[PDB]
4 protein chains.
Amino acid sequence: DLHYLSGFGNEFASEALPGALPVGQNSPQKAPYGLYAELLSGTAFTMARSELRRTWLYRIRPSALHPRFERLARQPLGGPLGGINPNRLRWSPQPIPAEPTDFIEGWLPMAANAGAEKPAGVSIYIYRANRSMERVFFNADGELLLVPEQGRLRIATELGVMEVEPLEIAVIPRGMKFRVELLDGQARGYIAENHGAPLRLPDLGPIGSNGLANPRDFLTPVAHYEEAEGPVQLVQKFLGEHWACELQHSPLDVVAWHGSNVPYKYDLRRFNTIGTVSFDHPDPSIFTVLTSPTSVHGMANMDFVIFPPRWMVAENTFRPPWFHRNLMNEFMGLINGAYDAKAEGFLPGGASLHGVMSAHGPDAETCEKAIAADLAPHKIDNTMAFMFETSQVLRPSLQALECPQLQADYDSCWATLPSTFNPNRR
Amino acid sequence: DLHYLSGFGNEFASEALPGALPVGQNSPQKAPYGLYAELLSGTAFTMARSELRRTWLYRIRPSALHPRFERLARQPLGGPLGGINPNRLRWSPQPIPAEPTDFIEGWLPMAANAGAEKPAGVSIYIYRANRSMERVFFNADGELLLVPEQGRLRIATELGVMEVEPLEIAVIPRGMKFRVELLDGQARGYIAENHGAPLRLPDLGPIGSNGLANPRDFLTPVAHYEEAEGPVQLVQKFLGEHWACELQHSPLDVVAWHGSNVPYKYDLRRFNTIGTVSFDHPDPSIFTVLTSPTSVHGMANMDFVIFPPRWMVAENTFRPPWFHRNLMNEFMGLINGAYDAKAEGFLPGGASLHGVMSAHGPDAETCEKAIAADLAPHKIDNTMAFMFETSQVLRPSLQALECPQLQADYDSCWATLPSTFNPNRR
Amino acid sequence: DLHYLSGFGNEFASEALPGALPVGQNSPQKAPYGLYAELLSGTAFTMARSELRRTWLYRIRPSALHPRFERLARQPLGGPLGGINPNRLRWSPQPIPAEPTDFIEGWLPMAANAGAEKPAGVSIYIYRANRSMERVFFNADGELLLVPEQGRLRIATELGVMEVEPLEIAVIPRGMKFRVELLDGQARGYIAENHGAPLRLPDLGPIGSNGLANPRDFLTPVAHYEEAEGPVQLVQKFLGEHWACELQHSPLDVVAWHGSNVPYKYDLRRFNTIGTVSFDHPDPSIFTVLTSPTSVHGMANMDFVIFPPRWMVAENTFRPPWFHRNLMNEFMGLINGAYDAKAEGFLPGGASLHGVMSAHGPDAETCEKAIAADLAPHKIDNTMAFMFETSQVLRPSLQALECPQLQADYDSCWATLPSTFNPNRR
Amino acid sequence: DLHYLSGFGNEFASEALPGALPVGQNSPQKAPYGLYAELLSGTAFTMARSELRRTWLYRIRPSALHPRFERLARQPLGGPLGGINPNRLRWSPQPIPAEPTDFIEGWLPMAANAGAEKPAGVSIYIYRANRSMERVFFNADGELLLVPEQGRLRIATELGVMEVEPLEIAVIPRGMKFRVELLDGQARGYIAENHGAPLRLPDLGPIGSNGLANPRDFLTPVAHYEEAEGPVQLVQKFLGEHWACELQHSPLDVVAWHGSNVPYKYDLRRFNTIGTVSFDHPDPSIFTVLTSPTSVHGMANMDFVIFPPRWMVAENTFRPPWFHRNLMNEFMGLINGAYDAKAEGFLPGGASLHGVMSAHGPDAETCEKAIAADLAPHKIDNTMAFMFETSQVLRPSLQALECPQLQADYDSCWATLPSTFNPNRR
Ligand SMILES: O=C(O)Cc1cc(O)ccc1O
Ligand SMILES: O=C(O)Cc1cc(O)ccc1O
Ligand SMILES: O=C(O)Cc1cc(O)ccc1O
Ligand SMILES: O=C1C=C[C@H](O)C(CC(=O)O)=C1
Ligand SMILES: [Fe+3]
Ligand SMILES: [Fe+3]
Ligand SMILES: [Fe+3]
Ligand SMILES: [Fe+3]
């Protein structure tokens, strides 16, 4: 099977041929095997070492060997920004379109902080694919966080091949070349496109030096190169547009590499979930897998949080999520099973958006159940929900608002919430 | 019953006579009721507001009205530091001496970062008392963290009266005047004398904005003044020594006050305990109640950590603390019940010291029962252990090393750990 | 000739008349010589002293003495932003236009982070002028970094006169009034208009306390005032537009001044160039002259880097710049001679732009040459190339995309790059 | 021949048996092979992830299985602090003593910031040994930087085996157990014992993302374990003292480990030396290999700096080090050949100490030669010197001051400096 290197943020080193990596230097005059040294600077040169993301590649042909890029006619992301809407929104799962749509062609824009033409913050999509990619792609607009829901993915990147299935997540750095093979014929899932500071592990605070997503579970592929003599289309996403050129070699021609700006996968089943071992309901930030910070300490660009199988032990407490109003913007998804807060309507591939200060919380069915529950240890199982929480307002696209999937009467799930107040009895 | 004000770090305002607090200013020419304004600056003037600790007092006589202080012949903290000793140490509970001993006379130095003459870091004591104080006291050397184990205390402070029982903790700010009364004739407990940055709530990291010790549970007494017309001794602890003077008035004459440098109490039963809801054994920093930082970010002067009733749900996990070697210094106490990592020898009022890089962990019996047990939800109850963890090495006092309470064969609790290793069977 | 004060960041003091500057105060009731005190606040009042830029002026007439500003018909920066383009671009040198064109009228927008009406980050222009200014100008949108390529400039500012020639650079702070006279009748060069944090010297890190651009080399003009009666046009650049009013006096009427918000010039020939004394090719951030930071530590708004005469000693290394893909956006200019990585097509006055993740590096002919070359100490001389590197995307203007100077087949320079890969010979 | 893992600061994973590391957790109830989990916390739990140093160990027997430590009769560093001496000091190399002396018995205290009983900052020693260790050791006092000068070392640590030779450096974390075997029968070299923040790579500033000591050149050994039952002395250094206990098993019984608290080695010949490619003499901080910071930003507890083979190209410059007076304290050592600033008397194994504000610089011979030589590019070679620069004062021990190797006429190396001042000729 495919091999991997472990350790989030490590200075990795990988060669497909022995001695392909130069020893004791980055730029020899005549590189082993007659390879070309190339530097991929994922961060500004002057970043603190802790923030540094850079990889040295030793390849057959320089990435510079390409003709002029031309705008393609076929622009999945060229749709308008939907009109202003403060309502709580919920979508049913997205159907796979009948027309041939590969991985890059199938990104349906759901909600974003800014227009595709001026990338800032986070852009959220749902991908629907029915074709494997017969081209190579790189995103100039940001880091890609992939959340499969339906079907396995075999992702051929410049640094190696990774296999990603639902219940796992994968990250592609900005500008890195990749090609998506659909192993099950069709694929559906979620994407967080990070335009900001790279995703990293959260500051654990009192949790200390261990817990949540343990760095040892972040897997990076080993060196792997191709040698195809012939035309291969290279596509790039630039300011929301797809631009392409034809190469006469495969751009996945990296024989060896070393550095820290790498693609990676992580299995969510390995999450060391922390929670209440006493009473009350911890803030959902406790379930943080990865985070993208801003220059405002403590206020993330986005937080990727999961709602995984876990033990529920809170005594004399209302166990489902509390009623909530938040400065932050809450985009919810579902990979497997059902979510603890919504009795009906939220299915795998579905989505919910509770924007800035929009009043949310449990439905009446969940409320009645929880207040009547005989509280004893209970293990939540066979489920995996997640949230992409952003600091900037998420603006739904015109496409997601005109979407047949956008539920018509979502507000009705809270309509049957009764008054239980009696001032004459504490 | 005593009344209290809630909220860790609040700018409180309290008056025993209506209008005693000047409205709209701190320093009127003619203060209401003929009282005197006095500022107790708990920090440098230029500290960030988040770190600011100062209280304005409106009192019958200024603190400045006192004769010269005289050095007392009786000095409970006059013994020198013990000899260099890297061993793992355990003491049985300290008996209460027969000789008349009040709260300030009853501190037994256990271990400290420095000699009493040059206060730095933390100094740890165990107090034993059989008399209520017939004098008033203030500590110029540091903040006092009080952990009662036996007996109830009535602490009359300059800002008011607070009652503390075992399972509660109390903090007295540096230089604040107080008198301790024994409600049950005798009293025993632990003291963390903080010479550094004042104790405060830990930054929660992913736990978020709620959890661990909630700010609403930190209670400060309401204004209360005494009016006894007789000679009162005022004692101060300076550079480890007890110095005294005689007053003709009561120094607990604060009629009204406002500010943030306050005495407070906290009930440990209200701690919102956070832990594993999955597997593994979280780092004990997760149990932080209060912490004193240093200028080195993330490395505290001391952490006040508890081991309270909690749900144990970790699946296919060694539940007791893992075997450990730590940069930090671990001093443990026990208020009630029995502790997780130790089968015998550790009793309420007892103590343990595992210094820098000393090899500690669960004793042999504990280790054995944990590996063979059938795992299921289990509630640890009717117990409360704690730790004073210090970044600086804790040097036990000569009195603590020469103590008949120091256990002779502490090392034997690990003596029977067996090799269960078989390189042919995973 | 012209006299200058030295020392980057100094609290300077200059006076055209004896005692014109008030002693021991900034705002006397009766100023010396009957002058008016005026505060020029370059930063918010509350900035840390290290970041503060402010200058007190002692002038004949306050700056407030002006009528309403009117919008001019001539608007050289009103041109729209070009279409989205990810391609690598290279412009041949810009011709001086035939029409009367002064310094502020001759700015050709090349690439900018945002539209002119909403200034953000950095805006890049190539200036072409054939007339001296017969008016006084101030830019309200940001700080101007001037890089002369042809012709000397005599820049008369409110704080004095400074002369600048190719191989020197000049900075004029935002809001400061100035008038450009062309000493050689015509001029051309580059401009980096900084809309963010003022340019400053780089944090040296391991280079230490000396090196790169030494502070003693940053020269500020001495106080110089004018008293010419009649109509003077005062122009200001506000949200990309030129607005003007008519004054009856000369606005360069500052008799004395003191402070840190000053125009300055630096000779690039005095750069204490640091590099490799062993092997490899150091990141070009090592040649940083000046930098504008952002809120994100380590990620600059812009870095002004130079590629100056220098010793090349790296043994067993590929000496020209490595092949590169960067998060940053690289705008290159040329003052004299030729640049190391480009064999032909890049001339003095020319420009290149390699945007976010665009694949760049040495052209085919230099790559062939460097691999074969016998490595010996070699002094790169008779050259001065530089870079404006920006964190935000640089959008070329419509004009820069339709310019006859825009080289149609820049991509061909890398077309002949061969594969020298041999998988059977390391 | 030994296997290594590369990458300074990586989250490493190594197993001597397949599947010996638990998958997806740290604390299984039944660990693979019947091994014990044990955590080695190198830092406080709450440090920022960039500062975190911790290693999970999977061992045959917990480190806790040890009897009481007893104070050894032989005490290499119980000697008193030398008296006050501000003088510039120079020692000739240390001869190996005739009495059987293993690595830990042969530490000659040279200079330190504090008394051995109160470790703080850094302690410097020269090691001299004629015997391989027939015991296992750990230092509870500090991290150890080893700088071999004569003879090869084979260091068996808890995480595995590493071989160090002169021109290589090796670091051993605080509390980590190790045994030194002398490959040449006898060995001599320097030691910097860091009692403060762990050494790490310096912030590169303008050097950027690569250069100096590249992280790929930092090698950690692979997992290795010992089985041999029988008596073995375990020795610890605690507050300057050697304490011991007897174990009935080898303590180097780690079958598998993962983490970032690791011993490592680095080959100085791999240093990507940066220096002037123009003129002048860069500050020596430019040669930093590793640094231990303080809470004061920019002021290190210590900097380990090297003076390796390098190109000297500075034009019209005095090339040797400039005459200097420093707040910092300069301790120099020599591994191979001769050092540039001193013609004679500074031999390999020698040392110099120029304390706070002591006036140093090149000797008279080097001074004349450098003012007469016709400047051409020159390769310094066949040499390797270094410096331990500390912020706190370095007090020499009584042994180093009473030492026959202390040169009584060091001040005479400067005695012959002439006055070349000629007011009549610039
Ligand atoms: O269920 C939701 O909509 C999200 C959510 C989860 C949680 O654990 C607490 C609050 C919250 O709003
Ligand atoms: O039992 C102890 O001494 C303290 C301790 C507690 C814990 O939860 C984990 C490790 C540890 O050493
Ligand atoms: O030639 C370039 O485009 C600029 C450049 C300079 C350098 O030293 C390293 C890399 C690089 O891209
Ligand atoms: O390159 C250097 C510059 C100044 C210093 O004093 C040193 C140390 C000295 O040689 O003793 C080295
Ligand atoms: Fe919410
Ligand atoms: Fe511990
Ligand atoms: Fe580049
Ligand atoms: Fe020096």
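Residues displayed in chain B correspond, in order, to Swiss-Prot positions 8-433.
Header entry for method reads X-ray crystallography, 1.7 Å.
Note: Cβ is positioned from N, Cα and C throughout, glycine not excepted.
In three-state terms derived from DSSP, B:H288 (mutagenesis position) belongs to neither a helical nor a strand segment and is classed as coil. The active site, proton acceptor annotation in Swiss-Prot covers B:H288.
The Fe cation binding site annotation in Swiss-Prot covers B:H331, B:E337, B:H367. According to DSSP, B:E337 (Fe cation binding site) sits within a strand segment. Taking the Cβ of B:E337 (Fe cation binding site) as reference, residues of its chain lying under 8 Å away and at least six apart in sequence are, in sequence order, B:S359, B:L360, B:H361, B:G362, B:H367, B:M394, B:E396.
Annotation comment: Swiss-Prot describes B:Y346, B:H367 as homogentisate binding site, evidence class experimental evidence. Counting every protein chain shown, the number of other Cβ atoms lying within 10 Å of the Cβ of B:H367 (Fe cation binding site) is 22.
Among the mutagenesis experiments that Swiss-Prot reports, B:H288 to F is described with the note: Reduces the catalytic efficiency 75-fold. For B:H288 (mutagenesis position), the number of other Cβ atoms no farther than 10 Å from its own Cβ, over all displayed protein chains, is 23.
DSSP assigns B:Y346 (mutagenesis position) to coil, not to a helix or a strand. Its Cβ placed at the centre, B:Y346 (mutagenesis position) has 23 other Cβ atoms within 10 Å. Looking at Swiss-Prot, the entry for mutagenesis of B:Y346 to F says: Decreases the affinity for homogentisate more than 60-fold and reduces the catalytic efficiency 20-fold.
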Other C-beta atoms that fall within 10 angstroms of the C-beta of B:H331 (Fe cation binding site): 22
Other same-chain residues whose Cβ falls within 8 Å of the Cβ centroid of B:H331, B:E337, B:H367, the recorded Fe cation site, in sequence order: B:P328, B:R332, B:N333, B:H361, B:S365, B:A366, B:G368
Sequence-ordered recorded positions from B:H288, B:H331, B:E337, B:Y346 with Cβ under 6 Å of an atom of ligand 6: B:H331, B:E337
Rounded Cα separation (Å) that holds between B:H331 (Fe cation binding site) and B:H288 (mutagenesis position): 12
Euclidean distance between Cα atoms of B:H288 (mutagenesis position) and B:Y346 (mutagenesis position), Å: 15
